[PDB]
There are 2 protein chains.
Amino acid sequence: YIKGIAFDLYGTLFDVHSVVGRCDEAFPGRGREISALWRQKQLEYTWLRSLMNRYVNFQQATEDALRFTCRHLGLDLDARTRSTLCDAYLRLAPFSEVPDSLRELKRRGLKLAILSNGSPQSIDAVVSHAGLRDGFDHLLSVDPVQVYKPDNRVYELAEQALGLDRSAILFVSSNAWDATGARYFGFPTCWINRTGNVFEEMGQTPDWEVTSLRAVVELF
Amino acid sequence: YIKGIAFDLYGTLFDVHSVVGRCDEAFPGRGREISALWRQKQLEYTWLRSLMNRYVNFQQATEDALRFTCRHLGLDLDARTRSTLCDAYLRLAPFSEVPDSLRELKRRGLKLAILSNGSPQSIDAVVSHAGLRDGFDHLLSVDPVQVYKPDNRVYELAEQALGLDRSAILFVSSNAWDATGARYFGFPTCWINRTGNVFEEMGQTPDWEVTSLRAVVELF
């Protein structure tokens, strides 16, 4: 049935927790608090700006979300500390299974794509950094449609770039809110649950719940 | 310039913290954790469901947000405990200044309205409960437009029900994310900052920042 796979980037293939280290060495002890508030602010800004029809690229939203987090925690964030800390995302590390799981996936002749909210500038940066560029067929950014997920205009891009119907495209995501929208759109959905989280209560259920990409490779 | 005022309900005129008590007497010690996660889940569900174009009334979203919160904290939430705890919102208490501030406001002949996300069922319940029904001209729900804030289709309702241009309507809100959307829409905005929070980093700034409704009454 499936001939392609649309992956999320942050949290699904690459660990966001990689930022904590660089956040802590700038604001000692506070490094874990700055990141937890950073990611929630990012997500909330992309969703709200979309609803307000006031779009700005992901790089902009990530910078604004940090500026708020630091100001909210009373932390003093100068210009330079803002750049290197935002530069941290462009160097995330993939979860241990990812590299080998992707390799065996492509070996089965399936089309692999990344449907991420990050700018095409960011997407290529983290993927190439991990040396995983030679593994994906398409690196899809939401920038063109000028709106963020879970807006359906985003999910279509994946259906158009892969040249396959949504029914032949497996949607893989760690974020249960994205897997809810994708399922509504029509994609068969696989939720990656490494931390034993519970699904969102927005009326949907993923077709598959797994603990790592290892299980995705075994679905074939 | 201003001839009318559009108020938010939860957090602006009525205290959400009123729920903590009834939450704690059902799950002792955990009462403050269940509420903090409840409100964030409510907001996130209204925003996401809007973007997914999958609307359900506020009463539904408040019930789903609790079902998740409890399941996320491992708490066992039976049928009855879900009803009385959700019934808690229909009995919130207004901040001390609210009752008198609203009275002196109407005395100045300004039109007062509530533009809330809650169902018209909820809005009238909490307002009448506090005996504040005789103080508002219109009780606007988002239910008709089938979408939640900060979507502009919501802000228009206020401009249409009051029969005034957005420039003659003061938008009062405690939630800085709502005051950002309203300002974009065109309303003069007053942010109620009682907890000394910092504004969102979504490109906007309210026209007025105050600590209570007392300052709003003095703007006239």
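Chain A residue numbers are taken from Swiss-Prot; in order, the displayed residues are 3-222.
Here the Cβ of each residue, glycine as well, is placed from N, Cα and C on the backbone.
These come from Swiss-Prot:
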| type | residues | note |
| --- | --- | --- |
| MUTAGEN | A:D10 to E, S, A or G | Loss of catalytic activity |
| MUTAGEN | A:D10 to N | Severe reduction in catalytic activity |
| ACT_SITE | A:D10 | active site, nucleophile |
| BINDING | A:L11, A:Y12, A:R41, A:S118, A:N119 | (S)-2-haloacid binding site |
| MUTAGEN | A:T14 to P or C | Severe reduction in catalytic activity |
| MUTAGEN | A:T14 to A | Severe reduction in catalytic activity. No effect on substrate affinity |
| MUTAGEN | A:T14 to S | Mild reduction in catalytic activity |
| MUTAGEN | A:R41 to W | Loss of catalytic activity |
| MUTAGEN | A:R41 to K | Severe reduction in catalytic activity. 4-fold decrease in substrate affinity |
| MUTAGEN | A:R41 to E | Severe reduction in catalytic activity |
| MUTAGEN | A:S118 to A | Severe reduction in catalytic activity. 25-fold decrease in substrate affinity |
| MUTAGEN | A:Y157 to F | Severe reduction in catalytic activity. 1.5-fold decrease in substrate affinity |
| MUTAGEN | A:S175 to T | Moderate reduction in catalytic activity |
| MUTAGEN | A:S175 to A | Severe reduction in catalytic activity. 2-fold decrease in substrate affinity |
- [ ] Count, for each of the recorded positions A:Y12, A:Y157, the other C-beta atoms lying within 10 angstroms of its own C-beta, and report the residue with the smallest count.
- [x] A:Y12
- [ ] Using a 10 angstroms cut-off on Cβ to Cβ distances, just flag whichever of A:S118, A:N119, A:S175 is the loneliest among these recorded positions.
- [x] A:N119
- [ ] Find the shortest Cα-Cα separation between A:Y157 (mutagenesis position) and the binding-site residues A:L11, A:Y12, A:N119, and name the residue that gives it.
- [x] A:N119
Task: Neighbours of A:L11 ((S)-2-haloacid binding site) among the mutagenesis positions A:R41, A:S118, A:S175 (Cα to Cα, within 10 Å) - done: A:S118, A:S175
Open item on the list: I'd like the Cβ neighbour count for A:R41 (mutagenesis position), meaning other Cβ atoms within 10 Å of its Cβ, all protein chains included.
Closed with: 17
Open item on the list: Cα-Cα, whole number of Å: A:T14 (mutagenesis position) versus A:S175 (mutagenesis position)?
Closed with: 6
Open item on the list: If you pair up every Cα among A:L11, A:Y12, A:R41, A:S118, A:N119, the residues annotated as binding (S)-2-haloacid, what's the maximum separation in angstrom, rounded to an integer?
Closed with: 15
TODO: Let me know the DSSP-derived helix, strand or coil state of A:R41 (mutagenesis position), please.
DONE: helix
Task: DSSP state at A:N119 ((S)-2-haloacid binding site), helix/strand/coil - done: coil
